[PDB]
Structures are given as C-alpha cells and as structure tokens.
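Participant: The structure is given below, and queries will be raised subsequently.
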Amino acid sequence: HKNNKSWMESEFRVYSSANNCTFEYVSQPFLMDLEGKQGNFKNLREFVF
Amino acid sequence: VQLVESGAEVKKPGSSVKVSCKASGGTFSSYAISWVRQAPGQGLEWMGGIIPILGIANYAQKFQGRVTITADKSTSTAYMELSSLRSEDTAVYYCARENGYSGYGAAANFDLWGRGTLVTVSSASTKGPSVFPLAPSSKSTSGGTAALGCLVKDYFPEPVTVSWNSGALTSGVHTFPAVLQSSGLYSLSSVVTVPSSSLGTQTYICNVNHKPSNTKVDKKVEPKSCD
Amino acid sequence: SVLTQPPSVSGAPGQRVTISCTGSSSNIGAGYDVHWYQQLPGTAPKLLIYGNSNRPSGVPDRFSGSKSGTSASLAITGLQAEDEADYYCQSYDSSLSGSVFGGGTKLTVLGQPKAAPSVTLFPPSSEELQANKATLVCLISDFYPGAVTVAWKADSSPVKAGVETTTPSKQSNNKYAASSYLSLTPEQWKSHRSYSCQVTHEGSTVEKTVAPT
C-alpha cells in the first residue's frame, strides 16, 4: 500500500469454487511476516508428510 | 392473486411508522402472512409471521418486543406498526405468504410476495427547498451550443421531479440523481443544451414540484451581463 | 449470520454454472428443505424452486436444485440476458426459531467498455452567495463506464472536506453522467485565487479552472 507502510495480502488466488465437503479443521493460530528481503536466511524449517 | 403495498414513506428517529398490506380478491384469511425485510449491504431478515384466521403472533428471538402486526378479517388488510426507529432501519419490507405442504422437510416457503414499502429514517427532516438558476458565460460557450439549468438545494424528502416549460422541452433534458450528505441531505441537478440563437428570444423556467411537502416553486433564469 | 455464501462467481455464456450453499447441521443438514430466490434490483423477488423436487408454474426447467448432505447446490445451463440478479439461501433454522436468508452472490462479469469523458466546471451564481453557503458543482457527462474518481484542489492544497460523488445513470444514447458538489462558505470563496475539479479515467486527466475575480 502507498499510505500504509506494510505488506498486506490481497490477491487470494488459490481456488475458484467448492461444491460440497465434509472435513474442515482449524489448527492453532500462527503469526507470519509478510515483508520480503534479499538478505541471508536466519531460520530453517523442515516438513515431513 | 396480487398483494399491493404503499409507496415511499419517511419518518422521524423516535416516531411511530404505520404501513399496511392490501390484498386483491380473496385467499388471504386462510394462509399465514409474514413480513420479510431487505437492506442494501446485508442479507434478508425475517421478523415474524401472522395467521389471520385465529390471530396468533409468532415473532423471532432476534427481534425484541418493539414491533406489532395486526390483521383484520373484515376487509382483508394487515397493518404493521413499529416504534423507536434507529439509524439501521433504512430498508424495504415485503408482504409474503406461507403455503404449507407435507414431506420430510416441511420448511416455510414464500410463493407470493408484495410490492414493497421503502421506509427510510434519518435527520435533516422536511424543510423548504431552495432553487438556484444557472447562466452560461462568454468563456464557457465557444460554439453554437450553451449549457444551463437549475440547481435544487436544501430539499427533503425524495422524490422531486424537474420539468421544463410544463413538459414542453423533451430534447436534451437530463435529471441527475441525489447524493447523501454528511448532514443527511440530498441534492440533484438538471441541465439542457440549447443553441445560442434562442437565449435572447425564448425564456426558460424550472418548475420544482414536491408532493409530500406541497411546495411548488418556479424560478426563471437570466443570462449574465458581465461575462 | 449462520448461512454463508460466496461474494461473487464467474461464468461463461454457454457452460454450466454451479453454486454452493453451506450452513450448520441444525438448519440445512437436519432435514429441512431449502428454498432458492432471485433478487432482481428493481422488482420484487419471486419463487423459483421449493423442496428441490417440484417445479412451480412460470419458471423454466433450466434450474436444478439438489441437497448433497449438509449443503445445497444450484446448477444452471446457459446464461441469458436476465441473470443479472442475486441468489440467496433460505432455510428454516431452529436455533433462530424462524427462517433465515443467506449472503447472496452477484452474477455479472462486466460489460462496460471505455470512452473519452468531458467535464464542465460551473461557478456559483450571484444569488447563491447571500445564502451563507457555496455549492461548487463539477458536471461530468458523455463517458463510459461510470467509474470516475473526483478530486479537488485550490492551487495550493487538495480539498479533503465537503467532497461528494454521485452514482452515474444511463442516458438515452448509452452514456453516463454524474455531478460532484463542494460545500463551502462565501467568506473564503473570494480569498483564494481559483478553484478546479480534477478527475481521471484510465489515465486521462482533464483539468478545467475558473476565476471568481
């Protein structure tokens, strides 16, 4: 934004529509940083599915 | 059949509004009659449904005891009375009808609806309207066509029609819509393009008519002398 | 409230367009029938389909309603020139003790081509100055579509007070027109040098100024 000096997510383009479902679960809240830089990394995250 | 309602109506913040629901023909004292509202910005709410043959009021738990609906079986007319109007009551109500059936669902459906009664309420109540004419200048008219009209300010409530020479000028006339003000007031404009040869021979006059206020003020226009 | 709906859905004139209605397990999933309505902006809504199994008189057979578990679905085939309205969910809720409607979806991709605007700036007349008010009007006409951002300035700072924009209406020649007012007082109308209304339309910025002296 121009008047607001913060990175906000506005383009939510993940899917179009959904007709019918049964499973829906909400996990714990987690805060994230939306500002992107070009420096060196400071953390490491591993995910196993 | 067909159910006809009243027209537009404005009230005061803390007054009692009284509208009605008229039925053409019969088939009114045998089925339930409800009232469904609709406001621009949110969904459609449901206040309650009234049965006219026995007279039992059935409202909802979201609406408190501030509105009452009374029906009559002699003339087939249901009356709606509401008091203590708020700022979020600017919506339109409809006269619906319930037609029950059998089945596993057994849900209330509205097959027959009404016309619609737009009930608005705000500040800046009815007062005397002010008409201000508009004259073209020598710098704003470079060709053989000039634009001029009349400006209506400080008027309430809607609607107000604008006529030109008692409806004799139909070519090039346009009526601008109203707009909400910070004080809760409306304002509109009207302008017609006429050739420059007819400014000094044929005179123009705006006829402002207001039916709820019973004010009919006509005002003439004159061109500017300095520019 | 308890019934949510998507805000908008896109479609093509000739393919199948489906909509989904989600609620709770006590109003739609409990066993109650659903009712779909059409809210046309300018007339009263009518009945389209009740119970998702019968067809009323006067409705085409292109509408198909079904209940798949806890959610209801509405599918149409072919987009004609009358589908510019809103579709709602109505279902009987027991926790609310009555019928509750849904959110409503708008079915309209666009249809508004571009054009070149033309503005007219008109100063207040002599009779308006003694009324202790000043209504600076700025008329815009002959443009397409009706999406104009109106801004004001006094040659030294933008005016962020008393600004108003009206919605444009369709003319007789498939055009739009609107007007913008500015509420001022005659005490400071003669102190400044000039006034102007700046608007934009797809980058096209037209500027017109007047002078009170």
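The numbers used for chain A are those of Swiss-Prot, and the residues that appear cover 146-194, in sequence.
Per the header: electron microscopy, 3.7 Å.
Placement of Cβ uses the backbone N, Cα and C atoms for every residue, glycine included.
Recorded in Swiss-Prot as a natural variant, A:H146 to Q carries the remark: In strain: Omicron/XBB.1.5, Omicron/EG.5.1. Record note (Swiss-Prot) on the natural variant A:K147 to E: In strain: Omicron/BA.2.75. Under its natural variant annotations, Swiss-Prot gives A:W152 to R the following note: In strain: Omicron/BA.2.75. One natural variant catalogued in Swiss-Prot, A:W152 to C, is accompanied by this note: In strain: Epsilon/B.1.427/B.1.429; when coupled with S13I induces resistance to NTD antibodies by changing disulfid bond in positions 15-136 to 136-152. According to Swiss-Prot, the natural variant A:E154 to K carries this note: In strain: Kappa/B.1.617.1. Here the residue is the original one, while Swiss-Prot reports the natural variant A:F157 to L with the comment In strain: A23.1, Omicron/BA.2.75. Listed in Swiss-Prot as a natural variant, A:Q183 to E is described as follows: In strain: Omicron/XBB.1.5, Omicron/EG.5.1. For the natural variant A:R190 to S, the note given in Swiss-Prot is In strain: Gamma/P.1. Here the residue is the original one, while Swiss-Prot reports the published mutagenesis A:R190 to K with the comment Partial loss of biliverdin affinity.
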Participant: Just the number: how many Å between the Cα atoms of A:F157 (variant position) and A:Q183 (variant position)?
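Facilitator: Cα to Cα, A:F157 (variant position) and A:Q183 (variant position) are separated by 24 Å.
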Participant: Starting from each candidate's C-beta and looking 10 angstroms out, tell me which of the variant positions A:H146, A:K147, A:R190 has the most other C-beta atoms.
Facilitator: A:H146
Participant: Let's check the environment of A:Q183 (variant position): how many other CB atoms sit within 10 Å of its CB?
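Facilitator: A 10 Å sphere around the Cβ of A:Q183 (variant position) contains 4 other Cβ atoms.
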Participant: Can you check what DSSP calls A:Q183 (variant position), collapsed to helix, strand or coil?
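Facilitator: SS state of A:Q183 (variant position) = coil.
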Participant: About how far apart, in whole Å, are the alpha carbons (Cα) of A:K147 (variant position) and A:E154 (variant position)?
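Facilitator: A:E154 (variant position) has its Cα 14 Å from the Cα of A:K147 (variant position).
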Participant: With the cut-off set at 10 Å between Cβ atoms, which of these variant positions ends up with the most neighbours? Options: A:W152, A:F157.
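Facilitator: Answer by Cβ density within 10 Å: A:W152.
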Participant: Please tell me which one of the variant positions listed here (A:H146, A:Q183, A:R190) sits closest to A:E154 (variant position), measuring Cα to Cα?
Facilitator: A:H146
Participant: Where A:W152 (variant position) and A:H146 (variant position) are concerned, what is their Cα separation in Å, rounded?
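Facilitator: Cα-Cα distance, A:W152 (variant position) to A:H146 (variant position): 7 Å.
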Participant: Please state whether DSSP places A:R190 (variant position) in a helix, a strand or coil.
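Facilitator: Once the DSSP labels are grouped into three classes, A:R190 (variant position) ends up as coil.
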Participant: What whole-number Å value do you get for the CA-CA distance of A:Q183 (variant position) and A:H146 (variant position)?
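Facilitator: Counting only the Cα atoms, the answer is 20 Å.
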